[PDB]
Amino acid sequence: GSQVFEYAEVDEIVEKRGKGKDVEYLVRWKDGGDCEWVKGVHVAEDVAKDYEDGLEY
């Protein structure tokens, strides 16, 4: 299990997943070793959750 599609957004969220009350989608642009998103609520937390969570489960 890992990156499903290409996953080279390099600008349009690649990853996510966080604390029960803290998630974020923004892990494609720069990154490399780890994730560098900011916030989900701002980056559509409940929109991209289905995007990756299902793909790169």
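Just so you know, the numbers here start at 1 and follow the chain as drawn.
Header lists the method as solution NMR.
In case you wondered, yes, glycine gets a Cβ from its N, Cα and C as well.
Following the DSSP three-state reduction, the secondary structure of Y7 (mutagenesis position) is coil. Here the residue is the original one, while Swiss-Prot reports the published mutagenesis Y7 to A (Swiss-Prot position 269) with the comment Decreased interaction with ALB3.
Taken residue by residue with DSSP, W29 (mutagenesis position) is part of neither helix nor strand, so it is coil. According to Swiss-Prot, the mutagenesis experiment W29 to A (Swiss-Prot position 291) carries the following note: Decreased interaction with ALB3.
What Swiss-Prot says about the mutagenesis result for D31 to A (Swiss-Prot position 293) is this: Decreased interaction with ALB3. Counting only residues at least six positions away in the same chain, the Cβ atoms of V14, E15 sit under 8 Å from the Cβ of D31 (mutagenesis position).
The separation of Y7 (mutagenesis position) from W29 (mutagenesis position), Cα to Cα, is 10 Å. Fewest Cβ neighbours within 10 Å among the mutagenesis positions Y7, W29: this applies to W29.
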